[PDB]
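S.K.: Handing you a structure now.
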Amino acid sequence: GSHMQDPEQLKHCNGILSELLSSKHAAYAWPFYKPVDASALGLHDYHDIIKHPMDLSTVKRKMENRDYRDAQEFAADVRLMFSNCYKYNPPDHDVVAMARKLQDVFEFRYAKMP
Ligand SMILES: Nc1nc2c(ncn2COCCO)c(=O)[nH]1
């Protein structure tokens with residue numbers, strides 16, 4: 001059920017999303033900018049292991065099209081994106097180190113929900 005705080009909380013979500021895509025975090029955010037191109041990377045098992053792909057360009061499109069109805073729905077997709085990375089890759093892989101740093105950015109600012 002829609003709350004009157006939902007538009008404002010979604011604005012905070014959109015702010016976080018803008019930050020995740022900004023130059024400030026680009027050194028570790030870039031693997032998450034676009035959908036994993038499994039074939040191009042030779043990751044021919046990716047879509048057998050990851051049943052629900054997610055990436056920041058897909059989150060952005062969903063925010064722009066008002067697909068997300070509340071902050072929780074946005075947050076679940078962002079976390080899905082990170083969880084896919086932790087599921088597919090070995091935990092010492094550099095892409096996982098980048099995921100953890102970007103998720104720290106996400107979680108600490110998401111916790112600042114006004
Ligand atoms: N190994 C691997 N590469 C990824 C993953 N997520 C993002 N990338 C890198 O894609 C960006 C293009 O080089 C992932 O989970 N698997």
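First residue shown is number 1, and so on along the chain.
Quick reminder: no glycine exception, Cβ is built from N, Cα and C everywhere.
Straight from Swiss-Prot, here's the annotation block:
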type	residues	note
MUTAGEN	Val36 to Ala (Swiss-Prot position 376)	Abolished binding to histone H4 acetylated at 'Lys-12' (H4K12ac)
MUTAGEN	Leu41 to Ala (Swiss-Prot position 381)	Reduced binding to histone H4 acetylated at 'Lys-12' (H4K12ac)
MUTAGEN	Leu43 to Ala (Swiss-Prot position 383)	Reduced binding to histone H4 acetylated at 'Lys-12' (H4K12ac)
MUTAGEN	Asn89 to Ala (Swiss-Prot position 429)	Abolished binding to histone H4 acetylated at 'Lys-12' (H4K12ac)
S.K.: If I restrict to non-local contacts, at least six residues apart, and a C-beta distance under 8 angstroms, what lies near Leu41 (mutagenesis position) in its own chain?
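M.R.: Set apart from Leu41 (mutagenesis position) by at least 6 residues yet with Cβ under 8 Å, there are none.
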S.K.: For a quick check of packing: other C-beta atoms within 10 Å of the C-beta of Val36 (mutagenesis position), how many?
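M.R.: Here the count is 21.
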S.K.: Whole-number answer please: how many Å between the C-alpha atoms of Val36 (mutagenesis position) and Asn89 (mutagenesis position)?
M.R.: 13
S.K.: Work out the three-state DSSP category of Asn89 (mutagenesis position).
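M.R.: It is coil.
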S.K.: Using a Cβ-Cβ cut-off under 8 angstroms and a sequence gap of six or more, which residues of the chain neighbour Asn89 (mutagenesis position)?
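M.R.: The answer is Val95, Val96.
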S.K.: Can you check which residues sit near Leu43 (mutagenesis position), meaning Cβ under 8 Å from its Cβ, same chain, 6 or more apart in sequence, and list them in order?
M.R.: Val36, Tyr88
S.K.: Let me know the DSSP-derived helix, strand or coil state of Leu41 (mutagenesis position), please.
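M.R.: DSSP assigns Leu41 (mutagenesis position) to helix.
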S.K.: Based on DSSP, name the secondary structure state of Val36 (mutagenesis position): helix, strand or coil.
M.R.: coil
